[PDB]
Amino acid sequence: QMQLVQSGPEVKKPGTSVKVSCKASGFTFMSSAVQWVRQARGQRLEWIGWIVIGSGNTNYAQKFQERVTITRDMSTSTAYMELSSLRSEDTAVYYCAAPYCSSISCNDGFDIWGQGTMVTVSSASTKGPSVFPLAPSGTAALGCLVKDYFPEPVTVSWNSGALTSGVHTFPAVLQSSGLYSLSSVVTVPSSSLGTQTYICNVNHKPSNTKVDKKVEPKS
Amino acid sequence: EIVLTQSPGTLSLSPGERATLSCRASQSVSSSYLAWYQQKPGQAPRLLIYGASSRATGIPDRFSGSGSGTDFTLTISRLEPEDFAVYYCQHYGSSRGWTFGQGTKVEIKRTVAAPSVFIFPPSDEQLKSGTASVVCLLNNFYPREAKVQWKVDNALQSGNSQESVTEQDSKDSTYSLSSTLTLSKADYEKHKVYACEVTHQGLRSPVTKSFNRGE
Amino acid sequence: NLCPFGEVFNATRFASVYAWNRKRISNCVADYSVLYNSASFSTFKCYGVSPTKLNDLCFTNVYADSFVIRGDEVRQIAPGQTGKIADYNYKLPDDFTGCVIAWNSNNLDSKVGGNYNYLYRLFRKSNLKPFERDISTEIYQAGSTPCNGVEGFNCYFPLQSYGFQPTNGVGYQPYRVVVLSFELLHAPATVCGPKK
Ligand SMILES: *[C@@H]1O[C@H](CO)[C@@H](O)[C@H](O)[C@H]1NC(C)=O
């Protein structure tokens, strides 16, 4: 009980709109209120607006007054946030939040949070990555370059998960082409290079791409 | 328009130490509508304090809220390993204009550690398709601030490069950074020396890793 | 002496449902059958008494309650109903002995921009007792934090406006309501029909 469940992730093209749902259960939704907050990756929390469930009265941050709408459906105990004219800067995780309420009283803060909804605004199409070896020359470094995929995310493992220590898989960077690119590296003893196999396992679900790249030492 | 400024930007402490986070408002606001949130790297925000001083249900006793007017404080009496995260304050007074602070990161304090610098030439596989990505790795360094400078034929190369940093490691509390210089194959073959120049507090002198193309 | 129902029914302006008016009918007579068989009203349901028998009967007092609601809320003006109007604005008892009369008021209570002057109570700490009027405007305290007259989080103005516009549908159109209640006590009967 006591939760807000949000709709699934969204990939939207510029200029279009997206409508994110936020379904409440386990508390007296009719007495509560729902605020909507978003957050770009590695960035701050940004307040969008809120709605009073009982009245439907809304208040938006003036940054979004021109193209956001917050509504609610009493019958389904669901709150909605619709953002129009989507731009690249709208790519973020969107959260709804509400105070727990009983029959008698509401809590005095936003203590119930949704799981978040990823919204990606881009003109790119679904594309699997290219997987390129980062070849090693006491401790050697090697890795894999996972280049030009869309959308997020990709998973990288080394030797089907048997190699976990010393593995660094970096956050993806968005290139101007609209595609993502990341690298996964691992440090190993340089005596290992001649007698041990090093394979990176890249999976990109949206394109159903699964790759095993053997990274060998070059002379 | 009420603005919330959190300080410091980063808090570098050890488990068991006392943490004192600050949230300042551009005007006086009601204590009844100032809240503190915790956010672990992958999860959603979690309410810690409401009404400036009230613990939310289930929050450990070590979290404490105080302050009034324009100065608000979140205290963690003795930090546990799970407490190292990012903390936001929020003002939700009146009906409009609610704002968040920019957030304070509570990171694990550590000895200064120079980065291990590796450089990777573009693979033959990538070069076959017309693009050259040179990767320079900075491994296991602390603190997080670092400077990576690309040098191409002994000239400082600006543009065509992007950085990405891992999160603080659970075990050794270090960071790692990857810089990628991406050029077309035609431009890549117009130069010979490709170098990566790293500046960090753990290194007295900038460490350079380089290679000559195809050599 | 004829009972002055025209003052109630044909009043130029009507009260908001939260501030529902109540006019007393002391000593006079009237033909309820003329009001019953009138085509001006879309609803004319009586309770505890027959609408046709009212002409032969006499009561100590009669009350005329008038207000304005939306079309789909007229059903709440009945004994044993629930909803925003029945719970927070106008509540009829279970042993109601009277008649509920209502008609469409779109030609009057709807403006080109939208008449926002008719309101209803949205929030209340408890339900009204039958025949109870609440016209207070205290900020509704949804949580444990006092509002001190300020609206905001967990602090809501208790009244809400009807969006009465001409482009609305029959349900979302204003309907003027008149509720007559008949009481007989130890005092002599007073308000009468022509038969007695
Ligand atoms: C009210 O006005 C109507 C005409 O619209 C009229 O027929 C009627 O006699 C008036 N009085 C009452 C009590 O209905």
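By the numbers in Swiss-Prot, the shown part of chain C spans 334-529.
Recorded method for this deposit: X-ray crystallography, 2.5 Å.
Just so it is clear, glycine is given a Cβ too, placed from its N, Cα and C backbone atoms.
Taken verbatim from Swiss-Prot:
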type	residues	note
DOMAIN	C:334-527	domain 'BetaCoV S1-CTD'
VARIANT	C:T376 to A	In strain: Omicron/BA.2, Omicron/BA.2.12.1, Omicron/BA.4, Omicron/BA.5, Omicron/BQ.1.1, Omicron/XBB.1.5, Omicron/EG.5.1
VARIANT	C:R408 to S	In strain: Omicron/BA.2, Omicron/BA.2.12.1, Omicron/BA.2.75, Omicron/BA.4, Omicron/BA.5, Omicron/BQ.1.1, Omicron/XBB.1.5, Omicron/EG.5.1
VARIANT	C:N440 to K	In strain: Omicron/BA.1, Omicron/BA.2, Omicron/BA.2.12.1, Omicron/BA.2.75, Omicron/BA.4, Omicron/BA.5, Omicron/BQ.1.1, Omicron/XBB.1.5, Omicron/EG.5.1
VARIANT	C:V445 to P	In strain: Omicron/XBB.1.5, Omicron/EG.5.1
MUTAGEN	C:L452 to R	Increased resistance to neutralizing antibodies. Decreases HLA binding to NF9 epitope. Increased binding affinity to human ACE2
MUTAGEN	C:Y453 to F	Decreased HLA binding to NF9 epitope. Increased binding affinity to human ACE2
MUTAGEN	C:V483 to A	Increased resistance to neutralizing antibodies
MUTAGEN	C:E484 to D	Increased replication in human TMEM106B overexpressing cells
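Everything Swiss-Prot records as a feature, shown here on the structure.
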{"residue": "C:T376", "record": "variant position", "Cβ within 10 Å": "17"}
{"residue": "C:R408", "record": "variant position", "Cβ within 10 Å": "15"}
{"residue": "C:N440", "record": "variant position", "Cβ within 10 Å": "8"}
{"residue": "C:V445", "record": "variant position", "Cβ within 10 Å": "7"}
{"residue": "C:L452", "record": "mutagenesis position", "Cβ within 10 Å": "18"}
{"residue": "C:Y453", "record": "mutagenesis position", "Cβ within 10 Å": "23"}
{"residue": "C:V483", "record": "mutagenesis position", "Cβ within 10 Å": "14"}
{"residue": "C:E484", "record": "mutagenesis position", "Cβ within 10 Å": "14"}
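In this entry, nothing among the recorded positions C:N440, C:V445, C:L452, C:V483 has a C-beta under 8 A from a C-beta of chain A. When secondary structure is read from DSSP and collapsed to three states, C:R408 (variant position) falls in the helix class.
Here the candidates are the recorded positions C:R408, C:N440, C:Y453, and by Cα distance the one nearest C:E484 (mutagenesis position) turns out to be C:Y453. Cα-Cα distance from C:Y453 (mutagenesis position) to C:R408 (variant position): 16 Å (rounded to the nearest whole number). Among the recorded positions C:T376, C:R408, C:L452, C:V483, the residue whose Cα lies closest in space to that of C:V445 (variant position) is C:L452. If you measure from the Cα atom of C:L452 (mutagenesis position) to that of C:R408 (variant position), you get 18 Å. In the three-state DSSP scheme, C:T376 (variant position) falls into the strand class. Put simply, of the recorded positions C:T376, C:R408, C:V483, the one whose Cα is nearest the Cα of C:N440 (variant position) is C:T376. Using a CB-CB cutoff of under 8 Å against chain B, the recorded positions that qualify from C:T376, C:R408, C:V445, C:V483, C:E484 are C:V483, C:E484. Reduced to three states, the DSSP call for C:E484 (mutagenesis position) is coil. In the three-state DSSP scheme, C:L452 (mutagenesis position) falls into the strand class.
Residue pair C:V483 (mutagenesis position) / C:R408 (variant position) shows a Cα separation of 35 Å.
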